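I have placed the structure first, in the form of structure tokens, so that the comments after it can refer back to it.
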Amino acid sequence: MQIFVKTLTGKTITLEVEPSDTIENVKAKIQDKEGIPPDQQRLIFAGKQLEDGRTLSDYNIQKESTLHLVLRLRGXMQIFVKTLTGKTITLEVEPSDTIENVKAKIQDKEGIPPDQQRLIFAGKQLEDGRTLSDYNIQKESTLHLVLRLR
Amino acid sequence: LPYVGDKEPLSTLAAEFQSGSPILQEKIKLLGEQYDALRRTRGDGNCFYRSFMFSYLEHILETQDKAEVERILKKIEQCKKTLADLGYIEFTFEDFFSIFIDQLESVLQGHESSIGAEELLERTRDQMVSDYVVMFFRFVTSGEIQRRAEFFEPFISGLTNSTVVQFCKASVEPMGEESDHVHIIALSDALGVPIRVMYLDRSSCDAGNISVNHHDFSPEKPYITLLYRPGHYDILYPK
């Protein structure tokens, strides 16, 4: 079945999809058409954003439903991360990042295995599935990195 | 925390990722083949607007493009008018318009005000000029989004759950409110200046064949080029 994706410059992308496809499958089809990496897209239907492990069916998306494509271009926000070795690094972040996403960014810069990471802010351990906005952590805060093995 | 940093070589970018992701190390290698330098901008809510401010004013400083200045002043008048037609009282935006217009003319050489690279740097590094110019750009953005509420509504309703008017007042106009794709399309159309955004993340769909992708905003290579890493803009300088 076809579906259409409208872009902020008025383009209309036509996709071949199946009702059981995931949003990540659709983003892959959009990457093939447009050259936008899937991690850079935000798909929208009926005023709702579409989450990666859900299907077109899950959002009632049927034949010739029109979605909308926004690029992930939100900024500004940097936070600091101080390790216990006195190294401080800067991190590019968004309030919607999970603490998990934050650990994957710390791996991007310092190669530290995310399984080894623990992030302390305000006397507590920061939980993997909450966001920076859940904690009201804003720009130029300093998170504190701590390592544990197993 | 300086609102806008000195020119650094790309080696400082590459040092941030030296001990980390190979994808990013390679993307930065590849970015070096086209860009000499970067200017880090402070990572507060206005980093895109601050990057744009300084990149454009530095462009007019370096180019002495009087014709670009005339053209953009026309676009700024039309913006003044659309904010008027939308119920904004002049005392709410026209001070921001005056500060920016004056910056623009100060960067043109020849006469009295005329400033050089260093005074422009300290001006955009000084809260009480930089902030006013950020606000000017936010109001031009708000004007352009509300002028086109019908085109932007489906994207904004999914971004926020707001109305276009809501969006404008809560997400675009206030200082510090982070910007996104809608903001950029709006400002670039409204002022008619093109932007190249180099996207630096860990994506790599084609293993072993790595490129840095980019998104163009074009109402002729964009003379505004920004580095973007998910969450944050700095300024790029091409070779």
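Determined by X-ray crystallography, 2.3 Å, according to the entry header.
Each Cβ is built from the backbone N, Cα and C atoms, and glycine gets one as well.
As recorded in Swiss-Prot:
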{"type": "MUTAGEN", "residues": "A:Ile44 to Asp", "note": "Impairs ubiquitination by CRL2(KLHDC3) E3 ligase complex; when associated with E-42. Impairs ubiquitination by CRL2(KLHDC3) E3 ligase complex; when associated with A-68"}
{"type": "MUTAGEN", "residues": "A:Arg54 to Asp", "note": "Decreases affinity for UBE2R2 in CRL2(FEM1C)-UBE2R2 complex"}
{"type": "MUTAGEN", "residues": "A:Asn60 to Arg", "note": "Decreases affinity for UBE2R2 in CRL2(FEM1C)-UBE2R2 complex"}
{"type": "MUTAGEN", "residues": "A:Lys63 to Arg", "note": "Abolishes HLTF-mediated polyubiquitination of PCNA"}
{"type": "MUTAGEN", "residues": "A:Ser65 to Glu", "note": "Phosphomimetic mutant that binds and activates PRKN"}
{"type": "MUTAGEN", "residues": "A:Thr66 to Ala", "note": "Abolishes CteC-catalyzed ADP-ribosylation"}
{"type": "MUTAGEN", "residues": "A:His68 to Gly", "note": "Loss of DTX3L-mediated polyubiquitination of histone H3 and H4"}
{"type": "MUTAGEN", "residues": "A:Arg72 to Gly", "note": "No effect on ADP-ribosylation"}
{"type": "MUTAGEN", "residues": "A:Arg72 to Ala", "note": "Impairs ubiquitination by CRL2(KLHDC3) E3 ligase complex; when associated with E-42. Impairs ubiquitination by CRL2(KLHDC3) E3 ligase complex; when associated with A-68"}
{"type": "MUTAGEN", "residues": "A:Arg72 to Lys", "note": "No effect on ADP-ribosylation, when associated with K-74"}
{"type": "MUTAGEN", "residues": "A:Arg74 to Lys", "note": "No effect on ADP-ribosylation, when associated with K-72"}
{"type": "MUTAGEN", "residues": "A:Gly75 to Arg or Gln", "note": "No effect on ubiquitination by CRL2(KLHDC3) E3 ligase complex. Impairs ubiquitination by CRL2(KLHDC10) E3 ligase complex"}
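It is 26 Å from the Cα atom of A:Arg72 (mutagenesis position) to that of A:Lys63 (mutagenesis position). Around the Cβ of A:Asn60 (mutagenesis position), the number of neighbouring Cβ atoms within 10 Å comes to 10. Taking all protein chains in view, 19 other C-beta atoms sit within 10 angstroms of the C-beta of A:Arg72 (mutagenesis position). For A:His68 (mutagenesis position), other Cβ atoms within 10 Å of its Cβ number 24. Note: none of the mutagenesis positions A:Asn60, A:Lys63, A:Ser65 has a C-beta at a distance under 8 Å from a chain B C-beta. Closest in space to A:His68 (mutagenesis position), of the mutagenesis positions given as A:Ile44, A:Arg54, A:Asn60, A:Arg74, A:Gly75, is A:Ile44, taking the CA atom of each residue. When the CA atoms are compared, no mutagenesis positions among the candidates A:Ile44, A:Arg54, A:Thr66, A:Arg74, A:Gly75 lie within 10 A of A:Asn60 (mutagenesis position). The secondary structure of A:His68 (mutagenesis position), as reduced to three states from DSSP, is extended strand. Distance noted between the C-alpha atoms of A:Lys63 (mutagenesis position) and A:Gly75 (mutagenesis position) is 35 Å. Least packed by the Cβ count within 10 Å, out of the mutagenesis positions A:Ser65, A:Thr66, is A:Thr66. Neighbour list (A:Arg74 (mutagenesis position), Cβ cut-off 8 Å, at least 6 residues apart, same chain): A:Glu94.
The two recorded residues A:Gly75 (mutagenesis position) and A:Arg54 (mutagenesis position) have their Cα atoms spaced 27 Å from each other.
In this structure, the mutagenesis positions A:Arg54, A:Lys63 were compared by how many other Cβ atoms lie within 10 Å of their Cβ, and the smallest count belongs to A:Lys63. Classification of A:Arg74 (mutagenesis position) by DSSP places it in coil, neither helical nor stranded. Cα spacing between A:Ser65 (mutagenesis position) and A:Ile44 (mutagenesis position): 11 Å, rounded to the nearest whole number.
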